[PDB]
Amino acid sequence: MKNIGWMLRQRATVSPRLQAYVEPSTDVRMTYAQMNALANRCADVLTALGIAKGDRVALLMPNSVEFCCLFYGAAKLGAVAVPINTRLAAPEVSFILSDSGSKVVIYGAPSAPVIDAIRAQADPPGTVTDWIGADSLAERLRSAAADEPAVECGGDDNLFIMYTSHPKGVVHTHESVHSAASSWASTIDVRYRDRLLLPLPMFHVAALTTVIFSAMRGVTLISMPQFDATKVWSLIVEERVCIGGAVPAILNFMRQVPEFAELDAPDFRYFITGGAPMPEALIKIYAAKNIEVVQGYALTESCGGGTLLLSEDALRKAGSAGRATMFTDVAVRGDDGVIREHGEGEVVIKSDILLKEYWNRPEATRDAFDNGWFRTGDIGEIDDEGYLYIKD
């Protein structure tokens, strides 16, 4: 069976001296050997807090090596990370903690106020035995052991619970996450030693899967914890970024800054845009800059995977969400229940990248699946070439 944590170890074994995480803004530059060691200390720290296989650890913090290593360490422990949107209000963060039954909550400085609020409410999440702040985690990490955990877990074992839209918790496994990373890596043109910019919050499925397939392929992560269009281009150029994760809104802003005028980044190949098709205009603007765009359709339920529109079709098939990625089958379910390859209907997905279930939501989990196919609740059309178009 596969284990996302073991994969980090295997990458540190194959490419120990290869850079894994580079965050200029914070002076952080680490190789895979060092990041795997930090992951082991994170696991040793979690274990000391009482975390055991299956227990949930909530992550409410800014992008950082620690954020990544904490979830990789949990992966080796067989624990379940619960990445939480740091922009939510105390009430919503509390509901997530109680609903998931998180045993330990690790939060960042900016989340101190929101946590103090929760710990001061009339009825706080009673499952939380520990509230670990940033500086507190920094100390535990210094003393922590860096040996490799010896827990036999992986495959179908829960790994992540990602809340989406009250919110439902999407539960992903080592195998669903492994499959999702593999789908990405085998579909887009990513290669050994590429340097990939991650400027989106890690609590999102897309960002999470990106961090993961990056380690799988030996990609160096270039981190911009706090997006800042005023400095993205310099970062892109300086760190020799090859690939960049982004959303249409972000790309729109970036083409505004004055550094875009005479922008010259020969190492940059393409941006990876999530959701909301790219307007034919914005694509041409980046094209007339030698910048390609890869976009697609994905759900938290499909671990950030689904369909992808390769750069070469970006203009020819404008508006399309692309075609099913490697290890993913996408079709349309008629209101009659019949699933067809082409035509219109509700978009359905059959792939190992799919969630195992919604957390403690038997009915929702049951209605989400139809004989092996996941019902997205989205209407769409699939043309003769297999291109998908999402509708209402």
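The numbering of chain A matches Swiss-Prot: 1-165, 170-396, in order.
Cβ atoms are placed via backbone N, Cα and C, with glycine included.
Experimental mutagenesis is annotated in Swiss-Prot for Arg9 to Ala, with the remark: Alteration of the strength of the membrane binding; when associated with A-9; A-195; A-197 and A-244. Listed in sequence order, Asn36, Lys76, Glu148 are the same-chain residues six or more apart from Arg9 (mutagenesis position) with CB atoms under 8 A from its CB.
Neighbour list (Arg17 (mutagenesis position), Cβ cut-off 8 Å, at least 6 residues apart, same chain): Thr31, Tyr32, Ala33. Look at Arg17 (mutagenesis position): DSSP puts it in coil. Experimental mutagenesis is annotated in Swiss-Prot for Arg17 to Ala, with the remark: Alteration of the strength of the membrane binding; when associated with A-9; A-17; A-197 and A-244.
A mutagenesis experiment is reported in Swiss-Prot for this position, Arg195 to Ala, and the note states: Alteration of the strength of the membrane binding; when associated with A-9; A-17; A-197 and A-244. Sequence-distant neighbours of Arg195 (mutagenesis position) (same chain, 6+ apart, CB under 8 A from its CB) are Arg221. Under DSSP, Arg195 (mutagenesis position) is assigned to coil, being neither helix nor strand in the three-state scheme.
The C-beta environment of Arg197 (mutagenesis position), restricted to residues of the same chain at least 6 apart in sequence and closer than 8 Å, consists of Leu18, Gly222, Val223, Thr224. Quoted from Swiss-Prot, the note attached to the mutagenesis of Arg197 to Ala states: Alteration of the strength of the membrane binding; when associated with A-9; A-17; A-195 and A-244.
According to Swiss-Prot, the mutagenesis experiment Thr214 to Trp carries the annotation: Shows a marked decrease in the activity with lauric and palmitic acid (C12 and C16 fatty acid) with a simultaneous increase in the activity with caprylic acid (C8 fatty acid). In this structure, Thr214 (mutagenesis position) is part of a helix by DSSP. In sequence order, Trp188, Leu200, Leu202, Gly249, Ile276, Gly308 are the residues near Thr214 (mutagenesis position), counting only same-chain partners six or more apart with C-beta under 8 A.
A sphere of 10 angstroms centred on the C-beta of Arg244 (mutagenesis position) encloses 14 other C-beta atoms. For the mutagenesis of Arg244 to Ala, Swiss-Prot gives this note: Alteration of the strength of the membrane binding; when associated with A-17; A-195; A-195 and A-197. The structure shown keeps the original residue.
Per Swiss-Prot, mutagenesis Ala302 to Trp is noted as: Does not show activity with small, medium or long acyl chains. Sequence-distant neighbours of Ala302 (mutagenesis position) (same chain, 6+ residues apart, CB-CB distance under 8 A): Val209, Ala210, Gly278, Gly279, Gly308, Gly309, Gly310, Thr311. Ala302 (mutagenesis position) carries a strand DSSP state (E or B).
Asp382 (mutagenesis position) carries a strand DSSP state (E or B). Taking Cβ-Cβ distances under 8 Å and a sequence separation of 6 or more, the neighbours of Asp382 (mutagenesis position) in its chain are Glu350, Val351, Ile394, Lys395, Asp396. Under its mutagenesis entries, Swiss-Prot includes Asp382 to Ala with the note: Strong reduction of the fatty acyl-CoA ligase activity. No significant change in the total expression level, however the cytoplasmic expression is reduced.
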Anchor-to-anchor distance, in angstrom and between Cα atoms, for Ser165 and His170 with 4 residues unmodelled between
7
